[PDB]
6 protein chains.
Amino acid sequence: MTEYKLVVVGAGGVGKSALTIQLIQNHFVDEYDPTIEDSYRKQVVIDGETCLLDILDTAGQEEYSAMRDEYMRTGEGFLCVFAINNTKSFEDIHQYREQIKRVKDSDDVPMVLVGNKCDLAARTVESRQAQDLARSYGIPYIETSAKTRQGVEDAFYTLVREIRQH
Amino acid sequence: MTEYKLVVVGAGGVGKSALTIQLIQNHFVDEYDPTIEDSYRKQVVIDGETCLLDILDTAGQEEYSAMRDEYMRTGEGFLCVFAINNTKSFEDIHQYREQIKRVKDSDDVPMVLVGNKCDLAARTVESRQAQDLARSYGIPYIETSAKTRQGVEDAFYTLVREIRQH
Amino acid sequence: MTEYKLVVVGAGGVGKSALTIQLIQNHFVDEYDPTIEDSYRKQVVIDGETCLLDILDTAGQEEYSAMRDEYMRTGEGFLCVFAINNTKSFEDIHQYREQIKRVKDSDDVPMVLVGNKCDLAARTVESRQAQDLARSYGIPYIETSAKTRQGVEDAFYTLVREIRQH
Amino acid sequence: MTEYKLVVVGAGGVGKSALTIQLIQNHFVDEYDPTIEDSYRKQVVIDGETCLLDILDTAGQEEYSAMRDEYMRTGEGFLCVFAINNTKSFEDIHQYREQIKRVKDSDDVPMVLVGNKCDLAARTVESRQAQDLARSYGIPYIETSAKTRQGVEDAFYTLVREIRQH
Amino acid sequence: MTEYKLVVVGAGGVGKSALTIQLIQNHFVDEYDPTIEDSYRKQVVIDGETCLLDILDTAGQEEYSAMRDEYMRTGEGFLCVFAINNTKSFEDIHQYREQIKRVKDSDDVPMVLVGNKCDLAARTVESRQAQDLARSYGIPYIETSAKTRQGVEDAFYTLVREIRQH
Amino acid sequence: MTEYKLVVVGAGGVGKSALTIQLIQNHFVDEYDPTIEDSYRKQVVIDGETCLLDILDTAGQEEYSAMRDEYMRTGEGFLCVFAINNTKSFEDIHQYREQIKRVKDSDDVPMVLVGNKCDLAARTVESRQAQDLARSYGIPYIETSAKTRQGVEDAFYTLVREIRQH
Ligand SMILES: Nc1nc2c(ncn2[C@@H]2O[C@H](COP(=O)(O)OP(=O)(O)NP(=O)(O)O)[C@@H](O)[C@H]2O)c(=O)[nH]1
Ligand SMILES: Nc1nc2c(ncn2[C@@H]2O[C@H](COP(=O)(O)OP(=O)(O)NP(=O)(O)O)[C@@H](O)[C@H]2O)c(=O)[nH]1
Ligand SMILES: Nc1nc2c(ncn2[C@@H]2O[C@H](COP(=O)(O)OP(=O)(O)NP(=O)(O)O)[C@@H](O)[C@H]2O)c(=O)[nH]1
Ligand SMILES: Nc1nc2c(ncn2[C@@H]2O[C@H](COP(=O)(O)OP(=O)(O)NP(=O)(O)O)[C@@H](O)[C@H]2O)c(=O)[nH]1
Ligand SMILES: Nc1nc2c(ncn2[C@@H]2O[C@H](COP(=O)(O)OP(=O)(O)NP(=O)(O)O)[C@@H](O)[C@H]2O)c(=O)[nH]1
Ligand SMILES: Nc1nc2c(ncn2[C@@H]2O[C@H](COP(=O)(O)OP(=O)(O)NP(=O)(O)O)[C@@H](O)[C@H]2O)c(=O)[nH]1
Ligand SMILES: [Ca+2]
Ligand SMILES: [Ca+2]
Ligand SMILES: [Ca+2]
Ligand SMILES: [Ca+2]
Ligand SMILES: [Ca+2]
Ligand SMILES: [Ca+2]
Ligand SMILES: [Ca+2]
Ligand SMILES: [Ca+2]
Ligand SMILES: [Ca+2]
Ligand SMILES: [Mg+2]
Ligand SMILES: [Mg+2]
Ligand SMILES: [Mg+2]
Ligand SMILES: [Mg+2]
Ligand SMILES: [Mg+2]
Ligand SMILES: [Mg+2]
Ligand SMILES: [Mg+2]
Ligand SMILES: [Mg+2]
Ligand SMILES: [Mg+2]
Ligand SMILES: [Mg+2]
Ligand SMILES: [Mg+2]
Ligand SMILES: [Mg+2]
């Protein structure tokens, strides 16, 4: 059984925890409790391979972000999450990518760009803009909703498929 | 490092998930999303011993309870949870204990009786009544609030201390 | 290398130990020493797979049967043995199956029904009667002689082949 | 948990198997079935240490002795067994010790000399004669009966205590 | 058995390989063959603890230094080596420390400053100057000669003792 | 990942260490420092299989040869090395083969005969003479130079290919 260590990063409130909990526990967390550092483990079959996902759900609030770098350092692949109704969270992605490069000491780290909250209509980040950012990084862009489950499995399983290309 | 497998059982809505999430993630879940079967892992030091807790959070809703027995079978100790404002959940404890005895094939299984929601004032189960039930089973009774954290560490760590007496 | 944990159960004197010793050590035990709980381990190739058999030989005498359930609980597949010259041992099978279901908490446990001592002529259980019992359980019936080796490998290897269908 | 690999060697018929079976299974084998190569495993507490004994019961009959050296090579300590009513088996000990030295490539191998069948009265090897042989090898001499259990635990546990001095 | 991963870094020609080979193989390498990336493993008892040292001997020549950072990243403690007859190698230490901080993402990494070639008399780095540098980093300074063995065990074992304080 | 334990034996000065260091570290050791007992480990892909080579470089000088047999005992395959400009080292091979047979207690041990220093012209052992010796042992003969790298990978990888035929 193969183990994949995935790390979910991005600004406070973008839905990192809700995405992870939807994937692992199959329900939507409606309330907002800021995360420090939480981990989840689940055995799943992905493309015919039985494997063990260890998912680290990290803090996006600056106040709660103590030692986040020590956690990010352990990851094999990163979901870089912004919310499509939060322009600042999209602009912040650059800084999370720089932190990832820093903690892995590599310019070649498996990553997927995720635009979450796609069930909401106050979109300020258009798909094409995010596609362009992801293209500049050489990674896929996927839209998700932790509320409806749209794209959730695809985002996480795509990250595993990116780690496998590394 | 020693591993302890703990299983949290009890009627729907009594606060099994909220207790587990408060212990592992240090926040209170205010909303009610019924659980199927979720697991959590955390390394903690308990009485000077570094150990790994694997906590299984089980379904209390009959509808979601498919295969709960297959999960309970793996446990080394059980938190049997009722809510102090839910007389039926207290009366139900007998049936959870019988299920535990069934799946472990033993009359001697480490267990703690937990009266949760002790922050609420619509108490219908008095402390002495629960103490008496626990005494009949030869186990401790502890009151908790997942909301205020009262008793939460004590309940889980007491269960580890009971497993160590086995 | 795959490990299969096999458990041999059945009434006192039916030949559980003699079957196990013939398989593992290639000789026939002529004397009768009642078993408490013995274990055997052997690496064998079964259908091209190298694997490790752990065989638990259990007590059939009521007097020696203390804690048999604790041993049966660990098994992945069960040989349920009666002797073809012992009608009572055949009638007892029902009770061993019920115990297996109890300790595994499943109605779907890999099992093979074994009619031992087929080298003897005081047959009181006819093949068709045992075939019918096994059919009702959804399992194979195989006749063996620990004395001549007839059916011995087939019985144990069939049990492995049943575990593989589970 | 510490593992000790013990090997039992000596002439055909001296009681190697009966000693091993008495230790592991707590009964006396009255019949004589010559051994090829059999192994037994048991967890036991010896002087407060929980450990795993792997006991190899070897062939003493020349006819069955094919590849015995390949088995002896793996052992950490050896019980060198003769029978007190079989002078030839005592005279043969020299050759088993030479084989042990050969397969371990050492003149310093943990060993115990065992005079078995001490329940029988046709003694042709007197205690003092065996004590002298053991003294020349720098090892203990212990008398045993697989039939009455006299000395059986002492012989095997003494061998573990000799391995611990190595 | 505890494993310590040690990494030896410093300018080309300062004696990293000679130090490591003297420790592990007990001879002095007189010739100069520039290293790419070599590893050594040895079980040793240090202060009563049996442990496994994995020592990574890295390139100091810029030409051979491809991917050195990927190797340094794995280390638990670093020997930062300069030669006492090579002022430039001492001035270079700052840059190796910065690289270590970079690859470990920490300002608190176990390290020892080593002034090698102390058997030579063309000293251009005085002890006090190196002591001052080490003091500024909060680490020990030790002088060594790979040729005479002076200080060699002390340097490596001191690094283990620093890792144990971390 | 498969592990192969290789042991390099032969007379003092024939180039055992130089061969091993050329394979593992890709440089030529020009000086002569007699070996006691050194070990090297490297992960390599051989015929599409990722594996771990553990190479034991042994003493050829009689003075340094204490306990060489204890080291040789652990090996899965042996490189038996002589130098093509050292007739005595070739005549000595017989004795190393006898020692190998002794420590492995087998007449069937994976081995390759290696004629090293083939870059030198003072040849006193002709290829055909060594081919004949190897033929009598049922093993390959390969010529090497640790100085030029000729045959070095072939010798070690051939030994792995011989172990795989065992
Ligand atoms: N409509 C909608 N709301 C969402 C979605 N994902 C998250 N939310 C909501 O957004 C809020 C924040 O979600 P959360 O997952 O806690 O965010 P986070 O990124 O983990 N925050 P932090 O970094 O502070 O831990 C919650 O109220 C949650 O319900 C989504 O896809 N759609
Ligand atoms: N005031 C208060 N509310 C609590 C406490 N524990 C849980 N609750 C609330 O009770 C509801 C049910 O909690 P939850 O933990 O989901 O219950 P559960 O036992 O896991 N239910 P299920 O068996 O269906 O999974 C939630 O609204 C939660 O906030 C507590 O200690 N105090
Ligand atoms: N003729 C014949 N005798 C057999 C056969 N199998 C066992 N026996 C004999 O039946 C007796 C009991 O055998 P044994 O294997 O000890 O039975 P068991 O089922 O292990 N008994 P227990 O439950 O008390 O341990 C012995 O005398 C043995 O030789 C067989 O196939 N044929
Ligand atoms: N009276 C008595 N008989 C014994 C004792 N130990 C063994 N025997 C008997 O001696 C015979 C041979 O015993 P066994 O253990 O098979 O000998 P072995 O050394 O294992 N023989 P092999 O080398 O051929 O496998 C059996 O009949 C057994 O009952 C003992 O302590 N006392
Ligand atoms: N006198 C003396 N010479 C030394 C000492 N240590 C190393 N040398 C010599 O200095 C030269 C370089 O040594 P080496 O260990 O190869 O250096 P390095 O730091 O590993 N070099 P690189 O970074 O290129 O691999 C060799 O000629 C070696 O003998 C020492 O303590 N004293
Ligand atoms: N020209 C040449 N010299 C070689 C070759 N292999 C080794 N040498 C030289 O021969 C000497 C001895 O080499 P070394 O590898 O130390 O031999 P060894 O067999 O390991 N000796 P020991 O048994 O004492 O450890 C060194 O000077 C080395 O450079 C080779 O292929 N060609
Ligand atoms: Ca919800
Ligand atoms: Ca970094
Ligand atoms: Ca909350
Ligand atoms: Ca017999
Ligand atoms: Ca049961
Ligand atoms: Ca008997
Ligand atoms: Ca030998
Ligand atoms: Ca030298
Ligand atoms: Ca060189
Ligand atoms: Mg969060
Ligand atoms: Mg816009
Ligand atoms: Mg729940
Ligand atoms: Mg009341
Ligand atoms: Mg039996
Ligand atoms: Mg009838
Ligand atoms: Mg025997
Ligand atoms: Mg006499
Ligand atoms: Mg070097
Ligand atoms: Mg100066
Ligand atoms: Mg050498
Ligand atoms: Mg000639």
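Method reported for this entry: X-ray crystallography, 1.4 Å.
Positions of Cβ are set from backbone N, Cα and C atoms, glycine also.
Features as listed in Swiss-Prot:
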- A:10-17, A:57-61, A:116-119: GTP binding site (BINDING)
- A:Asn26 to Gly: Interacts and partially stimulates PLCE1; when associated with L-61 (MUTAGEN)
- A:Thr35 to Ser: No interaction and stimulation of PLCE1; when associated with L-61 (MUTAGEN)
- A:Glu37 to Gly: Reduced interaction and stimulation of PLCE1; when associated with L-61 (MUTAGEN)
- A:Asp38 to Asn: Reduced interaction and stimulation of PLCE1; when associated with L-61 (MUTAGEN)
- A:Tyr40 to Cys: No interaction and stimulation of PLCE1; when associated with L-61 (MUTAGEN)
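There are 17 other Cβ atoms within 10 Å of the Cβ belonging to A:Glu37 (mutagenesis position). Spatially close to A:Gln61 (GTP binding site) yet at least six residues away along the chain are A:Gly12, A:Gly13, A:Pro34, judged by Cβ distances under 8 angstroms. Within the group of recorded positions (A:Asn26, A:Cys118), the Cβ with the highest number of other Cβ atoms inside 10 Å belongs to A:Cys118.
Cα separation, A:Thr58 (GTP binding site) to A:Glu37 (mutagenesis position), rounded: 5 Å. Residues from the set of recorded positions A:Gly13, A:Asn26, A:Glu37, A:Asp38, A:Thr58, A:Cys118 situated with their C-beta under 8 Å of a chain B C-beta: A:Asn26, A:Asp38. Comparing the Cα of A:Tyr40 (mutagenesis position) with the Cα of every entry in A:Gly10, A:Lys16, A:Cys118, these being the binding-site residues, the smallest distance points to A:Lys16.
Ligand 16 lies under 6 Å from the Cβ of the following recorded positions, listed in sequence order from A:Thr35, A:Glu37, A:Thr58, A:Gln61, A:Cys118: A:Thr35. A:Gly13 (GTP binding site): 16 other CB atoms within 10 A of its CB, across all protein chains. Of the recorded residues, A:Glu37 (mutagenesis position) and A:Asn26 (mutagenesis position) place their C-alpha atoms 20 Å from one another. Calculated from their C-alpha atoms, the gap between A:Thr35 (mutagenesis position) and A:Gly10 (GTP binding site) amounts to 12 Å. Sequence-distant neighbours of A:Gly10 (GTP binding site) (same chain, six or more apart, CB under 8 Å from its CB) are A:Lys16, A:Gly60, A:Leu79, A:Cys80, A:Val81, A:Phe82, A:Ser89, A:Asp92, A:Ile93, A:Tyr96, A:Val114, listed in sequence order.
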